[PDB]
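Please read the structure below before turning to the comments.
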Amino acid sequence: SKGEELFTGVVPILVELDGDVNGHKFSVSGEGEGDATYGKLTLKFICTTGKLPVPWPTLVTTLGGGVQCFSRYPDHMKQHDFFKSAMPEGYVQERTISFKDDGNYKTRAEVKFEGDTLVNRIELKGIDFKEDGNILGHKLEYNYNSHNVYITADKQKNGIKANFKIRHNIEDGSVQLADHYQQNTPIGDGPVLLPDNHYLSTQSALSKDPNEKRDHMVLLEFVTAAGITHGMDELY
């Protein structure tokens, strides 16, 4: 597509989140870069309102997985890249994140280019969370498990749909399931690529900046598209 040409090199990213989880109002500001050629995302997020009322791992898919336009789509699979095709005008990404035996997050994000910078403006609404559950009781470990984002086309809305499961490690050795339902629709009226069924192999690594005193999260994320058959092995 025409949109993929904007991702051939290193692109600066800005992430801004406005959230409310059970009446707890918070804001997150993120800065970094993405290099789609390697499916690499390098981002540092800071809670500008003080202490984050939810665990940092619960926000990774909204903060880092909000810019899936940085996924590495192998050459044989490039006609299936919806994300980049909607650029520069961008896309609206909506999610319903359901935490098993707890509450849910409803997110709406507008992802587009503001000059040569890729921006992700998010509004997060969290409801029905237990006072001392795994989320509000901060019982989730500061780590992450690799997952696959299963994508399907939504021809009616000229976009895509995605379904995936996030497994958050709890401090006692248990697992907190976070079911994700995703919908993406283009902002512009230009032609986009409607993909066949495939997935994004996503690997997230969380760390801390030793020189940072504010509540933060340093994220290194690798996203690679796969799941579509090719005849490349016959060439060898």
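What you see of chain A is 2-237, where the numbers are those given in Swiss-Prot.
Backbone N, Cα and C atoms are what each Cβ position is placed from, and that goes for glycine too.
Lifted from Swiss-Prot, the feature list:
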MUTAGEN   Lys79 to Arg  In Topaz; shifts the major emission and exitation peak up to 20 nm; when associated with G-65; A-72 and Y-203
MUTAGEN   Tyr145 to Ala  In Cerulean; leads to improved quantum yield, a higher extinction coefficient and is 2.5-fold brighter than ECFP; when associated with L-64; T-65; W-66; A-72; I-146; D-148; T-153 and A-163
MUTAGEN   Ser202 to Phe  In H9; increases fluorescence at 395 nm excitation; when associated with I-203
MUTAGEN   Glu222 to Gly  Suppresses the 399 nm excitation peak, leaving only the longer wavelength peak at 475 nm
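Here the features listed in Swiss-Prot are placed on the structure.
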residue : record               : Cβ contacts under 8 Å, 6 or more apart
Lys79   : mutagenesis position : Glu5
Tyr145  : mutagenesis position : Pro58, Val61, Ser205, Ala206, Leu207
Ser202  : mutagenesis position : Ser147, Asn149, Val224, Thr225, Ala226, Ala227
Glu222  : mutagenesis position : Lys41, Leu42, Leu44, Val61, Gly65, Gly66, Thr203, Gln204, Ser205, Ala206
DSSP-derived structure type at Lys79 (mutagenesis position), helix or strand or else coil: helix
